[PDB]
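J.: Once you've had a glance at the structure underneath, I'll fire off some questions.
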Amino acid sequence: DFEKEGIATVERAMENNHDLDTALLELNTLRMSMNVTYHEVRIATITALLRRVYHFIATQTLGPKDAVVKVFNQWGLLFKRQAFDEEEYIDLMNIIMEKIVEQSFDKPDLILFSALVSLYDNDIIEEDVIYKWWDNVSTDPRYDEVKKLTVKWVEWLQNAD
């Protein structure tokens, strides 16, 4: 039950353009209200953002990369207060990858690469957690497509380290 309501809460704050502080206040109130954890919150927030990205692309209102950037550059900041330790950030990235596949975008690899890069540029995620996430990432072939681009990115990051 919390899911749907959480998705709705986030969708509202991005739409009728809420500043974050206020979006997180309502969302967190809902979190305690319905007694759910931050994992559930991350799921709700991530699917909410990814749906808006999808909508932007499917309606040709914005190209893939642009759509991801438009959404994540602004709202991805919500994540820094939805994850407090390493595994929670690892979980954060796993969900994004999983939800992208689930949403079925046409160039999964580009969507996931763009989303992670946006977060990286905004300092929500740094190399250390990124390597950890990547080292423990699922090898289920179902993720082969979405990982194509990001795998090179992680590699580039290691070399440039």
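Numbering, chain A: per Swiss-Prot, residues 544-704 in sequence.
Cβ coordinates are placed from backbone N, Cα and C, and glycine is handled just like the others.
Annotation of the published mutagenesis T552 to I in Swiss-Prot: Reduced exchange activity; the original residue is retained in the structure shown. Quoted from Swiss-Prot for the published mutagenesis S576 to N: Reduced exchange activity.
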J.: Ten-angstrom check, please: count other Cβ atoms within 10 Å of the Cβ of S576 (mutagenesis position), all chains counted.
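T.: I count 11 other Cβ atoms within 10 Å of it.
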J.: Which whole-number value in Å describes the distance between the Cα atoms of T552 (mutagenesis position) and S576 (mutagenesis position)?
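T.: Here the two Cα atoms are 13 Å apart.
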J.: Name the secondary structure element type, per DSSP in three states, that contains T552 (mutagenesis position).
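T.: DSSP call for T552 (mutagenesis position): helix.
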